[PDB]
Amino acid sequence: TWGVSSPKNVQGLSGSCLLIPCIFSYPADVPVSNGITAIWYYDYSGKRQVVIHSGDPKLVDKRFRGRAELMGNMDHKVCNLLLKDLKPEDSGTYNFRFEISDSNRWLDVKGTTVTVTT
């Protein structure tokens, strides 16, 4: 079935790095050929900057370029997000989204709340 699962909360020591575990699933009858596009958003209902973008990393917002990384493997439906050099300002909500076909795309409504302390 369709869905994205990741912890409701994750802590992180400023300056260091944190890992947001994440997995996703979609129907088994959905065809796959051009792969699955992986995307991580930050503050979707606000600034909504692109944190990670498998299809075009050039699309990642300037603030996140170089400080994010997708540790997950798409063929295993793993979307583990790695945040390096954490910053207090990076505190907020991260929502994962993946794509396959024009209508077979999906953005997780839940999201993960990252808190970065000092």
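Residues 20-137, in that order, are what chain A shows, numbered as in Swiss-Prot.
Each residue, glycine too, has its Cβ placed from N, Cα and C.
What Swiss-Prot records for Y63, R116, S122, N123, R124, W125, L126 is N-acetylneuraminate binding site. Taken from Swiss-Prot, the feature domain 'Ig-like V-type' covers 20-136. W21 to Q appears in Swiss-Prot as a mutagenesis experiment; the accompanying note says: Loss of sialic acid binding. Annotation of the mutagenesis experiment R116 to L in Swiss-Prot: 10-fold loss in affinity to sialic acid. While the structure shown retains the original residue, Swiss-Prot records the mutagenesis experiment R116 to A with this note: Loss of sialic acid binding.
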Among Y63, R116, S122, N123, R124, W125, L126, the annotated N-acetylneuraminate contacts, find the widest CA pair distance and round it to a whole Å. 20
Using DSSP, would you call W125 (N-acetylneuraminate binding site) helix, strand or coil? strand
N123 (N-acetylneuraminate binding site) has its Cβ surrounded, within 10 angstroms, by a count of other Cβ atoms equal to 15
When the Cα of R116 (mutagenesis position) is compared with the Cα of each of the binding-site residues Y63, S122, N123, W125, which one is closest? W125
In chain order, residues whose C-beta lies under 8 angstroms from the C-beta of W125 (N-acetylneuraminate binding site), counting only those at least six residues away in the same chain, are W21, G22, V23, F43, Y45, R116, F117, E118
Provide the number of Cβ atoms within 10 Å of the Cβ of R116 (mutagenesis position), excluding the reference atom itself. 20
For the recorded positions listed here, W21, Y63, which shows the highest count of neighbouring CB atoms within 10 A? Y63
DSSP secondary structure for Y63 (N-acetylneuraminate binding site), reduced to helix/strand/coil, please. coil
Within 10 Å of the Cβ of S122 (N-acetylneuraminate binding site), how many other Cβ atoms can you find? Include all protein chains, please. 8
When DSSP is mapped onto helix/strand/coil, what comes out for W21 (mutagenesis position)? coil
